[PDB]
Amino acid sequence: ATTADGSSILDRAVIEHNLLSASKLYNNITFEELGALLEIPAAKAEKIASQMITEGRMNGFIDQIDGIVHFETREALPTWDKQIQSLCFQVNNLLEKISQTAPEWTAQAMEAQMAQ
Amino acid sequence: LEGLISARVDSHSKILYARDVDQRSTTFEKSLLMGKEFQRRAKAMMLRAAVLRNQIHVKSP
Amino acid sequence: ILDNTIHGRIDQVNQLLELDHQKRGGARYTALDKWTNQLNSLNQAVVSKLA
Amino acid sequence: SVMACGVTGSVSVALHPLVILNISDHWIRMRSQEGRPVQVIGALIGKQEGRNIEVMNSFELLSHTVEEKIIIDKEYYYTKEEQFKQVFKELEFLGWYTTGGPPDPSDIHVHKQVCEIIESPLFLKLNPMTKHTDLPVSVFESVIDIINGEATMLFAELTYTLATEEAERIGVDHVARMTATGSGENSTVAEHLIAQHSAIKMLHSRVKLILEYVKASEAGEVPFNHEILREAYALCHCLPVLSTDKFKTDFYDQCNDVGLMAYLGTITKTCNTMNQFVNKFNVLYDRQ
Amino acid sequence: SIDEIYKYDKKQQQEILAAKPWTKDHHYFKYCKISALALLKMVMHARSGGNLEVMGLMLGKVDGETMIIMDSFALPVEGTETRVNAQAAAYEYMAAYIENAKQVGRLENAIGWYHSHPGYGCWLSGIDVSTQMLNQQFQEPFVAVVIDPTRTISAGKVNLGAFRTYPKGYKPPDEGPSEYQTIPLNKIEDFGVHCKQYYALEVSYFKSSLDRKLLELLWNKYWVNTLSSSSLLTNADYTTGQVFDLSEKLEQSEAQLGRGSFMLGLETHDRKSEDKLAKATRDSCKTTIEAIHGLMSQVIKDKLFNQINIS
Amino acid sequence: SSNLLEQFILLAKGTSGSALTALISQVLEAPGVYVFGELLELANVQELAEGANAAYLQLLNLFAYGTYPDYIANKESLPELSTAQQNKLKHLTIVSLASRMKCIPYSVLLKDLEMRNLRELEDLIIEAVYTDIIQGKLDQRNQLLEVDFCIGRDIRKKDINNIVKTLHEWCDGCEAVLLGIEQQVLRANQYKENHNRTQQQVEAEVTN
């Protein structure tokens, strides 16, 4: 159907999908650069992004002073516990690879701590 | 002085501005001043109760 | 704002609605002030029982 | 050989006298129903908090026997694992026990399948004659050693003690006596320090398992492989995690918040003892 | 028997559930055997709730006039006195356990439900005696076990006791308290009346179970979640919210010291709640210990990983 | 990929001459190959010189030790790339600065990769996250880039000493903290035993 731009309904779902993926990948982009990547004017890239924050479907805030919209990617304390859990998760996946490739080395490394 | 607000009069531009201190500055300093008086009053009470043990009452007047 | 519906402050000299997202705390610091006032009056009562 | 005491582990085993009642309960029942003294197979359960090993009770093993091996029923064990993971995750499982006497070479092949489940199993053997000082029980550990070029899994005996936890001894004595227990010390501070004391012992073992793995690829043990080096290079490069100006301004802010609350709570504890001393001093010593 | 009750027997459960000997006399259950491995799981789930009430579910079998408490798991329901009919949340767990047990040749079903009554001792109030009568007629047999987590700290006694509420048409007209404990001066009048609705049983102990053996295989891959500490950010609203209640307790202590509970003629019995200054001390220390407990989980993380750096 | 690395090292050791020159351009064009340490130290690529054969040897050295600005300075002497070889060079530039410094500011990557905004600069970085190549986090307050996991470029023959040095401080560092935690348990348990004995013997003598 005729949904503003283009001649299909997918013209609106693509713009809304690119804004959600940019909230976790793009740091901070201007309103003039965000519209050029989607072939949309600057007046349309602001009204669509503002409706996603009110409904609770997209993170970040919009600054009307300089016209630079920022995206929230988690910081401060919530990022400290994420790096610790991601680091300990790599040791769990590495332990399953050592015992699978060479199960004899797993029992030998455990006895080295009890001998000291 | 009479009200309960906190405003600042800026005579350089005739605009009533506002300059407040941090929330951690007026809280940590107020609690530290009360903690010093708490330890001073508690230690001074032991000095008053010390003379009341060896049978030493008021003998000044 | 007075009806506890819209947060922030109005600035007529700049035509900008202020909303400090990383402002100072007000939920935890409001309890330390009440604990200091209650402990100050309590110390004056326990010390008045010993002349 | 079959018994030579290879590497003696420095871990402490907190064996309990209740582990012998479950072993004798399975030996008399198996002999009365078969009419012959065969060998029973069970399992050693308890709790492991790192260096200290606590063996509370025991239970028989639910496995089959074909030809000469012991096939662990992993299909039934893995079915209940997805349902028992959303309630608790404590109380580890140790090794297994058996009834016989001298170490037999047939028990070596059975202990090899146990290492595939837990990385540090344990062996136990009940002897009718004497051996130790108290109960005739002994705990052994799987210690591999080469014998004239052939690597065999030998055993090493250890010296067990009594209860090494005040919060645990009060629960064990109330189970065997089935009557009453004396009022002692519950140790509330020791019940909370186990979350941090056992975390260091668990992390110290994970680093030791990966330290010799990368060191063997650089020396001459593990062959030179480009896949192992490219997968373990950036693994330790992330250390330390979040150690810039963003975490320095947040760690000191959280310490000052709880630090001020500790000062307001410490002065309240002193006022409790001060009120008990003032009321007892203004009556006997003072009369006004 | 002696050696048959220590293991799982299929012939024992096929000669009891098929005949149902409990339909003739309600006083058939005399003893109760609770596993030593399952006792630690019941005292740990109720201790995490603190002053709140929680409920769970127990699984086991039967062997004559003595119940067997094998495995036991926790439940997300907030006790039974707050939420009426707390057995509705355990219907999803029972539908997934019976279907997985009949295919392997096991007739192990439900055996009872355990809860916690912190404060007024281990007993059955007027609410637990009404819901238990509606569950014994559908999911039989059942047994109510109360665990006091806040009583084994100060007194040091492990409170444990199983009870069974009699249905309609079998309650004795006069029966004294079989298992009497400590009750504060508030609900002591209801203990002498509700004691005739149930009766205490001689609890026993044995070593068996099965749930305490599969948790080690899960810890080999679930150890990345056990280190998720940092209690300073989890229940941050409970720590700050406790300071607001402390101000109301401190204000009541000022009026207690001013008026005084020692008057002429009638002393040490004037005010209702005495020793307000001594009780407010433990409440102030609760907000301090709980605050420094979350910091210890963060400092220990900055000394093992943050002290490594790089060349 | 990992299965394609064992196929390019077997065809280069079986043939030589003109067949080796055509195999170099096929490796850089085909994706999945992110390592170039096992192919540079071989004696097959060292024999390519005098003419266009020498340009392939210099291009392999820039993909392992050089960066993105090192290629634009001598683009006339090196053969041109396509839409896939140019994007693969930007992935190696991010992992090159991470081996020296832990955090890399955004102003450094904006000059090397020649961008104008932050999303377009990070567009080539997020493409390596799903392929298990570059793993990390993005910082907005400090405007830095904390690279946690990345490729080791070659077979790591020079920076391999930092692997054992980092693991040694993690194993030996736990023993120093364990001595402090164990000492705190003994001090806390001894204080409770002394307090329980001093509170019961002082209250029993009041009746006498």
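Swiss-Prot numbering applies to chain E: residues 24-334, in that order.
This deposition comes from electron microscopy, 8.8 Å.
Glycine is no exception: its Cβ is also placed from the backbone N, Cα and C atoms.
Positions annotated as domain 'MPN' by Swiss-Prot: E:55-192.
E:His138 (mutagenesis position) carries a strand DSSP state (E or B). One mutagenesis experiment catalogued in Swiss-Prot, E:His138 to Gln, is accompanied by this note: Abolishes ability to deneddylate cullins, without affecting the 'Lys-63'-specific deubiquitination associated with the COP9 signalosome complex.
Here Swiss-Prot flags E:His138, E:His140, E:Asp151 as Zn(2+) binding site, drawing on sequence analysis. Secondary structure from DSSP puts E:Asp151 (Zn(2+) binding site) in a helix.
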Alpha-carbon distance [E:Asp151 (Zn(2+) binding site); E:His138 (mutagenesis position)] in Å: 10
Output field, Zn(2+) shell: CB within 8 Å of site CB centroid, site E:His138, E:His140, E:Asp151 dropped: E:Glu76, E:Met78, E:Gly102, E:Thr103, E:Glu104, E:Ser139, E:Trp146, E:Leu147, E:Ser148, E:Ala167, E:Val169
Chain-internal residues near E:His140 (Zn(2+) binding site), provided their CB is under 8 angstroms and they sit 6+ positions away: E:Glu76, E:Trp146, E:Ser148, E:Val169, E:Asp171
The domain 'MPN' (E:55-192), counted residue by residue under DSSP: helix, strand, coil: 36 helix, 34 strand, 68 coil
Residues satisfying Cβ distance under 8 Å from E:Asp151 (Zn(2+) binding site), sequence separation of at least 6: E:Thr103, E:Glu104, E:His138, E:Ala167, E:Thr188
Cβ neighbours of E:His138 (mutagenesis position) where a neighbour is any other Cβ within 10 Å: 23
